[PDB]
Amino acid sequence: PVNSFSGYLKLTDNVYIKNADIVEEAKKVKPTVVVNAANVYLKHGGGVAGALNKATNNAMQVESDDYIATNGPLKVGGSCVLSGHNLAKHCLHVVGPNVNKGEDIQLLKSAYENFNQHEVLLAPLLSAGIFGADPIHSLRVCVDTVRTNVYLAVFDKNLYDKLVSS
């Protein structure tokens, strides 16, 4: 693990952000930890999870299915560390709340608290895809909760611009 992050804008002492594809960042940066925004069953069917899984050539899904079949689902707000395959040493799969389905958005705090067990992480915003949390709000919880060094990758330029102006 090299953690050679570059080109990030510093938002706070420990939160940095970049308009970039998290998969391409992981390949460039060789992070110790890449974060996946997962569901409780680690079914990586779309969004960031699907992109990370595809970049591992489906190995992440094979490993995740085996973990879940033995251990049962994660809790919302919870996480688990699995292999990072070719993307990172470790993948921290974190489950933000599915806000659109009625899960408590306060669980974003719990979800980001999992980042505090790692010195440095490459990560997406949590719950900011199909789970329906306002990305501005998700960033705010991240800033207010995470105390270790988080390098956030935001794919869409318009969203990045909105986040950086907020």
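Counting starts with 1 at the first residue shown.
For all residues, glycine too, the Cβ spot is worked out from N, Cα and C.
Taken straight from Swiss-Prot:
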VARIANT   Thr32 to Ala (Swiss-Prot position 1055)  In strain: Mu/B.1.621
VARIANT   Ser165 to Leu (Swiss-Prot position 1188)  In strain: Gamma/P.1
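For the variant positions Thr32, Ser165, counting C-beta atoms within 10 A of each C-beta gives the highest total at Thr32. Rounded to a whole number, the distance between the Cα atoms of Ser165 (variant position) and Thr32 (variant position) is 29 Å. According to its DSSP assignment, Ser165 (variant position) is helical.
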